[PDB]
Amino acid sequence: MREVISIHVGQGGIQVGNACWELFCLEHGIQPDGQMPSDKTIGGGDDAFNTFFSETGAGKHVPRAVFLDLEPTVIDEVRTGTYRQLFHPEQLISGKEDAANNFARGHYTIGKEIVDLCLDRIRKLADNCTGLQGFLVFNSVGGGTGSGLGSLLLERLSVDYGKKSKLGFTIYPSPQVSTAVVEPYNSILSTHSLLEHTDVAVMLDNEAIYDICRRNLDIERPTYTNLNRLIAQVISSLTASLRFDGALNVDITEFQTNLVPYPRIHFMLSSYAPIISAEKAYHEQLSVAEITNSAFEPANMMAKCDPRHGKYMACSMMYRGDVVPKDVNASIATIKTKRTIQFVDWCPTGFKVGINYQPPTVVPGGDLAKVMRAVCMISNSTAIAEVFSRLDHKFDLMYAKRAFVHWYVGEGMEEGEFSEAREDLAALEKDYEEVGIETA
Amino acid sequence: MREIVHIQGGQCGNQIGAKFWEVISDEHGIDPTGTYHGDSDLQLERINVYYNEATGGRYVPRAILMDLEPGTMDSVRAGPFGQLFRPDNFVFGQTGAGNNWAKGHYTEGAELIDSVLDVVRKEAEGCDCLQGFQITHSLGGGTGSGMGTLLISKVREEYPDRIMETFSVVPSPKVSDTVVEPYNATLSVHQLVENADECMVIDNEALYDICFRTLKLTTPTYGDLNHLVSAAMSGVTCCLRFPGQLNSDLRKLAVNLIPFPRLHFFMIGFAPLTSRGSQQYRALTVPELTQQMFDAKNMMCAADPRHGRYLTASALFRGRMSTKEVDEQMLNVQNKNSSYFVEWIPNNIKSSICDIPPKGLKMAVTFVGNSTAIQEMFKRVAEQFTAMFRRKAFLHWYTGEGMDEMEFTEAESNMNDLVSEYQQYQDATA
Ligand SMILES: Nc1nc2c(ncn2[C@@H]2O[C@H](COP(=O)(O)OP(=O)(O)OP(=O)(O)O)[C@@H](O)[C@H]2O)c(=O)[nH]1
Ligand SMILES: Nc1nc2c(ncn2[C@@H]2O[C@H](COP(=O)(O)OP(=O)(O)O)[C@@H](O)[C@H]2O)c(=O)[nH]1
Ligand SMILES: [Mg+2]
């Protein structure tokens, strides 16, 4: 019944998990205890929570989630949070010591012990669900746990599970404003595994989200919480169809059908158009035309790469709330008319459109205006080759110096994997450049 | 989970350790009797990382105090919180090295190493998941330096993968309390480079500088120096004891600051230090903390980094703050002084955040940067050792202990090679 097993790796992943799960509980009005309170007793509004939650049969709805980490700190802060009783304790897996940004350490030494318990919990949650769409996996491809454990988990999911899905939400190392020195190596190896084992990899860069926040929300001092809540809004809009009825319904499986044209090229930017201060929306009309135009402004991309340098290969717009199909068609027409926006020739029809009646909720405490119309665009564009070449350049610097390779080699990782992944990335950017050209 | 075994050896070692345990207790609100007195339950979520539990809820520091001058036992017992440590951990000789490295590394240290090895082994096996040991000592003295490097070699042979971090107090030609400081420092670092995971150097003259310029203290005593180094040391492992937004344990700092295994020397610093006079003037905010903790004066080493170039650097911020602010400050200082940072490293700064500040404080940073200026601070000791070794002064003191001149030759050559390595990776370009 449209079930979606969620996965979360690493500290970033688990913080995003907290965010998205607070958001979901607020959406379905599930009190922190886990008991959905009946409202007006006019009929049980079932079929809604079931996408993400699962009823234990006694009025307790537990989330179909699994949290994975090798450091017991953040997972315990989850345990000592407003949602302590909310999660079935088995799913909040933890390890004694962490990989410490050492992708290899988490990939061979530490992970290969907790991956078994995680796979067990996953098979459990799957045996529960009937008609599962696929798995969402949020992870920081910069950190050791995130990257490494995510690679291992995705490989195990690929081999053990059928064509269901694998949606990946990666917090890529921001191009300009980095946080760790070893980010290049972990990011590159994570990518080399990801491109093989993931269906869809929507990219996310904290730098771009910082810029979006200060530009629109005017929160000059954002924290990771605001970023988390923005990403939560995003993935909510991504699965709104699986829960709320609308004019057109886009199941998660349809992205991997539409957006990704070739098995290797499956990286995608994302954008969320109406993002306005509660006190600023007083001045905005928020027409669907305005939404659609703003969603294509390269500034509002959730990742940081300008598609004006690239080409839009495919786009998926998903609208929520007071949406009318006539205006949506008009807006996509006008956008196709624009010159700043260019589509590849061989893809003439570059749009998957979804329209869901459910207006996006507002979370108390997050600075976002109530709004009746929203969109989220997942776009596979050629400009992501820019960020990939950027990481290639940084990684090439470090590795031509052979800077930190000893750390990884100490973890039984054969150093040949480095050059192998770098050559794979060279081939990938070559693929992007190739498909960027028109036909002969 | 991720336990720590503190190891202090030597007079300066014992003073540093005593002040350190005082500060860590003030951080956990533990009263010198041994019980808890705080108010935030968080203060107990990670309390096992440094203390073991004893019967009656009394928490006992997982410390191991060792020395060769038995008077230091009386010394540590004298100060407050001297009641904390369990006397079983106390290990002491009777003779004392007397500033002699060999005496504390061959003749006498070899006779206490067995006992302290038993003690550290018991403390380790008692703990389940050991992050590693945080040893602290001074290289100027004999017992500290010699016994410290001996036991460090031993424990490294016994626990290779665990972190073996060391706060070493290298003597400076500025203060030059003793005269055999060159031989001690040389014969210490020669093994330090071979066994230590990561090393923070601390120079008394640098601490005096900080206590005279940054702080304006009419009478800086060794107590105040120990206080500063304690504040630093606590700030190092802060993320291990408190949740924060982006965690960073010791191993994370290690991997993020060690390009090559022989370059494991950093220069620490503490951000919000301000004199009681200028305290009300300079407002407390993240850019101020950056400007300070990156001042060439504010470093706890005597090496001016301006001459050098930061290979990598890290910072740990205590207290709730905006991740965008700190990360933007990092990027800013990166793009501001690009000459001061190696080019082949894309982003040489590692940032971390814990949202629990030091008591009575709002925000505070603990900077740890691997530079090449340290190569200068080692050139100092190298030329000092060369001078006082050409004519073979005081050499008989060491040779009578079973040590031979070949040891001095190999030690000074190893230090020279380390210096050349740092020099190359400074001048190297990409
Ligand atoms: N968007 C977002 N990213 C985060 C957040 N917290 C951490 N990150 C990302 O996580 C990276 C830090 O590494 P970690 O997430 O700690 O790596 P890990 O998988 O959690 O485990 P370790 O590698 O052992 O640290 C940084 O690059 C951040 O970009 C968060 O709250 N929100
Ligand atoms: N920073 C600092 N240095 C100290 C302190 N006490 C002693 N020292 C230094 O330690 C050196 C002497 O150490 P010593 O007593 O011989 O240690 P030992 O080798 O274990 O006996 C001197 O150069 C002092 O400068 C202190 O409280 N703080
Ligand atoms: Mg992490």
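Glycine residues also receive a Cβ, built from the backbone N, Cα and C atoms like all the rest.
Straight from Swiss-Prot, the features:
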- A:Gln11, A:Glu71, A:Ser140, A:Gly144, A:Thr145, A:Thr179, A:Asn206, A:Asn228: GTP binding site (BINDING)
- A:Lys40 to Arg: Produces faster growing cells in medium with paclitaxel, a microtubule-stabilizing drug (MUTAGEN)
- A:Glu71: Mg(2+) binding site (BINDING)
- A:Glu254: active site (ACT_SITE)
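All features noted in Swiss-Prot, drawn onto the structure.
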residue  : record               : Cβ neighbours (10 Å)
A:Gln11  : GTP binding site     : 26
A:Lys40  : mutagenesis position : 5
A:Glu71  : GTP binding site     : 28
A:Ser140 : GTP binding site     : 32
A:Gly144 : GTP binding site     : 32
A:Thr145 : GTP binding site     : 33
A:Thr179 : GTP binding site     : 26
A:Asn206 : GTP binding site     : 25
A:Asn228 : GTP binding site     : 22
A:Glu254 : active site          : 16
Filter the recorded positions A:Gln11, A:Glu71, A:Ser140, A:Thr145, A:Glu254: retain a residue only if its CB is under 8 A from a CB of chain B. Output in sequence order; output 'none' if empty. A:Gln11, A:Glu71
Pairwise CA distance, A:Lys40 (mutagenesis position) versus A:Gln11 (GTP binding site), rounded so that it is a whole Å: 40
Which binding-site residues, if any, among A:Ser140, A:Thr179, A:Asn206 have a Cβ under 6 Å from ligand 3, given in order along the chain? none
Where the C-beta lies under 6 angstroms from ligand 1, the matching recorded positions among A:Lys40, A:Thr145, A:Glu254: A:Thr145
In whole Å, how far is A:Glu254 (active site) from A:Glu71 (GTP binding site) when you measure between their Cα atoms? 35
Expressed to the nearest Å, what is the distance separating A:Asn206 (GTP binding site) and A:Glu254 (active site) at their Cα atoms? 27
